[PDB]
Amino acid sequence: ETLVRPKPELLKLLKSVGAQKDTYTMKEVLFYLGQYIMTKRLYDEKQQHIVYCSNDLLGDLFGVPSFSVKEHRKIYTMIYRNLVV
Amino acid sequence: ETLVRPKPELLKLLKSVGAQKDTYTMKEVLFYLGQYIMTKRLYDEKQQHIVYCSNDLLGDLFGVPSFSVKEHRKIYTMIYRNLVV
Amino acid sequence: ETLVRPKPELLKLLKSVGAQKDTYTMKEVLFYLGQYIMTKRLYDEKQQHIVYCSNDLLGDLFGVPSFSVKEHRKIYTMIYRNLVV
Ligand SMILES: CCOc1cc(OC)ccc1C1=N[C@@H](c2ccc(Br)cc2)[C@@H](c2ccc(Br)cc2)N1C(=O)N1CCN(CCO)CC1
Ligand SMILES: CCOc1cc(OC)ccc1C1=N[C@@H](c2ccc(Br)cc2)[C@@H](c2ccc(Br)cc2)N1C(=O)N1CCN(CCO)CC1
Ligand SMILES: CCOc1cc(OC)ccc1C1=N[C@@H](c2ccc(Br)cc2)[C@@H](c2ccc(Br)cc2)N1C(=O)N1CCN(CCO)CC1
Ligand SMILES: CCOc1cc(OC)ccc1C1=N[C@@H](c2ccc(Br)cc2)[C@@H](c2ccc(Br)cc2)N1C(=O)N1CCN(CCO)CC1
Ligand SMILES: CCOc1cc(OC)ccc1C1=N[C@@H](c2ccc(Br)cc2)[C@@H](c2ccc(Br)cc2)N1C(=O)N1CCN(CCO)CC1
């Protein structure tokens, strides 16, 4: 049980999909992020592993137009930058 | 910020010297244990780096009668078992 | 409470971390030196117990490129060379 504290904007994001805490485990962070992408359909209708986030609050936070769910380190890094760490 | 959550006993120990939260960074955890040990003089006054936790809550929580503050890995481990981690 | 007087060099250093006295108590100093090192990020990233001070005033004061926080007398010996009396 290793918790993290998301910054104001990220916490706003997680909370838009049901999150209710201030600190979370990374597992929870990724879960909520996953749900958010799926819910707002930021993934490519054709190939679901490609995420197109430009034009969304998510794009702002990750600072990239798109990314692959395979790029784990890149993903951990983009989340990192959004952590009161 | 990387937070951990102390089990009830460790949490009493921590709060017995001033702690006021439920989750802490390991830096804050070790800071407090430091104070607890100093405030109760569990350290050997003839070798200040040796800690004798025998017959003390810290001893029941760490499962050792003594240890050196130089055994970092050992200390992180004894602390791990007292974490809802 | 045995107050101590840090030479000009070291005295100026402690100050940089928000210290306000010409004399302190070892417990106070070490706490600050620890703060200096940490936030200054002078420790090996995969072994926080290793301190790389070269390329820093601290290395000057101690006269060492690096050292381990486990080297206790050495850290005392080094601070005793930075103290009046
Ligand atoms: C948004 C679509 O994401 C996927 C697409 C895939 O296409 C084949 C396969 C796996 C995923 C997927 N992997 C998950 C994940 C978790 C942590 C890290 Br680090 C990386 C990836 C996790 C995820 C979490 C956060 C972020 Br950011 C990106 C991906 N995650 C998911 O969100 N999904 C939703 C889509 N489905 C399809 C179900 O058949 C699989 C799981
Ligand atoms: C999300 C996966 O994270 C891990 C996976 C690991 O697999 C080898 C090992 C360690 C971690 C881990 N390291 C933590 C961390 C904290 C600060 C910085 Br700077 C860097 C890393 C911290 C972390 C924090 C932010 C980010 Br981004 C990535 C990792 N963090 C975790 O969240 N962990 C470690 C503990 N475990 C379960 C152990 O019983 C869950 C995952
Ligand atoms: C209780 C005895 O404490 C010491 C005695 C020493 O003898 C020379 C040297 C260092 C310490 C000391 N080191 C600190 C520490 C922090 C993290 C890890 Br992991 C290990 C050690 C930290 C500590 C924290 C938690 C735990 Br468990 C053990 C040690 N801690 C302290 O509590 N200190 C700092 C050093 N001095 C200054 C006055 O003599 C005594 C108090
Ligand atoms: C005390 C320092 O610990 C680290 C030092 C590192 O060196 C770079 C890297 C990662 C960590 C680190 N790993 C985390 C962790 C959590 C669960 C498990 Br199971 C294993 C490891 C978790 C941890 C939890 C409990 C215990 Br016991 C030991 C480590 N955790 C941390 O405590 N931290 C705090 C310090 N930061 C960087 C601060 O600038 C990194 C993460
Ligand atoms: C800056 C990192 O320092 C450490 C790294 C360690 O790595 C495992 C373990 C213990 C310490 C540590 N020991 C403390 C200390 C106090 C008096 C003397 Br004599 C020697 C050491 C004291 C210190 C004081 C002055 C100087 Br010089 C060097 C170290 N002190 C600290 O500064 N810290 C701060 C960081 N934390 C992380 C815990 O998760 C541990 C304790």
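Here chain B follows Swiss-Prot for its numbers: 25-109, in order, are the residues you see.
Header lists the method as X-ray crystallography, 2.3 Å.
Note: Cβ is positioned from N, Cα and C throughout, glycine not excepted.
Its own atom aside, the Cβ of B:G58 (mutagenesis position) has 14 Cβ atoms within 10 angstroms in the protein chains shown. A mutagenesis experiment is reported in Swiss-Prot for this position, B:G58 to A, and the note states: No effect on its ability to induce apoptosis.
Under the three-state DSSP scheme, B:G58 (mutagenesis position) falls in the helix class.
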